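**Q** The structure that follows is given in the form of structure tokens.
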Amino acid sequence: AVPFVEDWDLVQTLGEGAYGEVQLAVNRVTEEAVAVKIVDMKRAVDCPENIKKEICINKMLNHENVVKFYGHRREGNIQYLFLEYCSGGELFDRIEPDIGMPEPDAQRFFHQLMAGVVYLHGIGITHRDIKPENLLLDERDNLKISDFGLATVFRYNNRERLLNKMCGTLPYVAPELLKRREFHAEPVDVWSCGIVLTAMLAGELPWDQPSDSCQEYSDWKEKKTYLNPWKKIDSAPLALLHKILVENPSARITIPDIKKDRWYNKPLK
Ligand SMILES: O=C1Nc2cncc(n2)OCCCCCOc2ccc(Cl)cc2N1
């Protein structure tokens, strides 16, 4: 093999948070770029399982709209996860406050988001924290689902496992997660995708959380689509949202049917 092809340099920090930091790494020889997730296994009681699970789920992921997994390295209290580098950055940064983005762009991103989610659900995995800060873009603006630190298996040996753990981000989480003890995984991911669609078309989130105690949510259930946040959304995509953001998870539209929706199949718009 070629010498030095094992050394990667840290060019700059891409992201950071509770886990630690995400640095950009470039190969010394090939100059290939990849994202490195730096997680400090500090303390032993909420880590040996955390980082090890995310790694476990990643070794299963292989789809064009999902961040690719290259491998990991262990060193004392420092774990290294080599992930796909998406120079496009976060979807969140393509959303203009109070405005959103051109409908055609939002539709394409939505299609790709759906492709990824279909793949994941197809192999029994639920992301559980879909939001614009976790949806990355590559050089060609192709959407890719990232960060599987909250992900979990909801189907194994063809048997579905209801979830009970409450995770995600309040503005994006479905109502059943805040009202029921157990719930189906898939409708939860569909709901969050609906909130992401709203953000892309209005540049604002509809509510702090999906509870009847939150004024804006109540107004949604009452169909007050005038003026309020939904006023900036054309009737075609708004009709899709009316089917995604349904409180009863059992009545909520599923992905196969979202793919049959008028706006979803509308040329351009
Ligand atoms: O290039 C990547 N890859 C990647 C792959 N998997 C996870 C992850 N990052 O970080 C978690 C997402 C949030 C930080 C935001 O991360 C980024 C921010 C800005 C750019 Cl240009 C790239 C990334 N990320």
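Here Swiss-Prot sets the residue numbers for chain A, with the shown residues being 2-270 in order.
Header says: X-ray crystallography, 2.0 Å.
Every residue, even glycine, has its Cβ placed from backbone N, Cα and C.
Feature list, courtesy of Swiss-Prot:
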type     : residues                                                             : note
DOMAIN   : 9-265                                                                : domain 'Protein kinase'
BINDING  : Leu15, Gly16, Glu17, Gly18, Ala19, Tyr20, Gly21, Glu22, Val23, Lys38 : ATP binding site
MUTAGEN  : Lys38 to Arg                                                         : Abolishes kinase activity
MUTAGEN  : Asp130 to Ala                                                        : Abolishes kinase activity
ACT_SITE : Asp130                                                               : active site, proton acceptor
MUTAGEN  : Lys132 to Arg                                                        : Strong reduction of chromatin-associated CHK1 ubiquitination
**Q** Could you measure the widest C-alpha to C-alpha distance across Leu15, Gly16, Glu17, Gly18, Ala19, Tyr20, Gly21, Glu22, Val23, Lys38, the residues recorded as binding ATP, and give it to a whole number of angstrom?
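**A** Largest pairwise Cα separation, rounded: 14 Å.
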**Q** Mind running the recorded positions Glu17, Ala19, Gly21, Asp130 against ligand 1 and keeping the ones whose CB falls under 6 Å of it?
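**A** Correct list: empty, so none.
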**Q** Counting only residues 6+ apart in the same chain, whose Cβ is under 8 Å from the Cβ of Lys132 (mutagenesis position)?
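**A** Once residues fewer than 6 apart are set aside, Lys132 (mutagenesis position) is near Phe93, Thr170, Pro172, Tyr173, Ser193, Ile196, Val197.
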**Q** Determine, to the nearest whole angstrom, how far the Cα atom of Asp130 (mutagenesis position) is from the Cα atom of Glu17 (ATP binding site).
**A** 16
**Q** For the ATP site given as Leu15, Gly16, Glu17, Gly18, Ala19, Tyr20, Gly21, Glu22, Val23, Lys38, which other residues of the same chain have their Cβ within 8 Å of the site's Cβ centre?
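**A** Close Cβ neighbours, site residues excluded: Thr14, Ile39, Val40.
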**Q** Can you check what DSSP calls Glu17 (ATP binding site), collapsed to helix, strand or coil?
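**A** It is in a strand.
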**Q** Among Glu17, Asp130, all listed as recorded positions, which has the most CB atoms within 10 Å of its CB?
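**A** It comes out as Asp130.
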**Q** Let me know how many other Cβ atoms fall within 10 Å of the Cβ of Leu15 (ATP binding site).
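**A** Summing over all protein chains shown, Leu15 (ATP binding site) has 20 other Cβ atoms within 10 Å.
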**Q** With H, G and I counted as helix, E and B as strand and the rest as coil, say where DSSP puts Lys132 (mutagenesis position).
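**A** Where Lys132 (mutagenesis position) sits, the three-state DSSP reduction gives coil.
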**Q** Which ones in the same chain are close to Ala19 (ATP binding site), with CB under 8 Å and 6+ residues apart in sequence?
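**A** Counting only residues 6 or more apart in sequence, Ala19 (ATP binding site) has no Cβ neighbour under 8 Å.
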**Q** In Å, rounded, how far does the Cα of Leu15 (ATP binding site) sit from the Cα of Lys38 (mutagenesis position)?
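**A** Rounded to the nearest whole number, the Cα-Cα distance is 10 Å.
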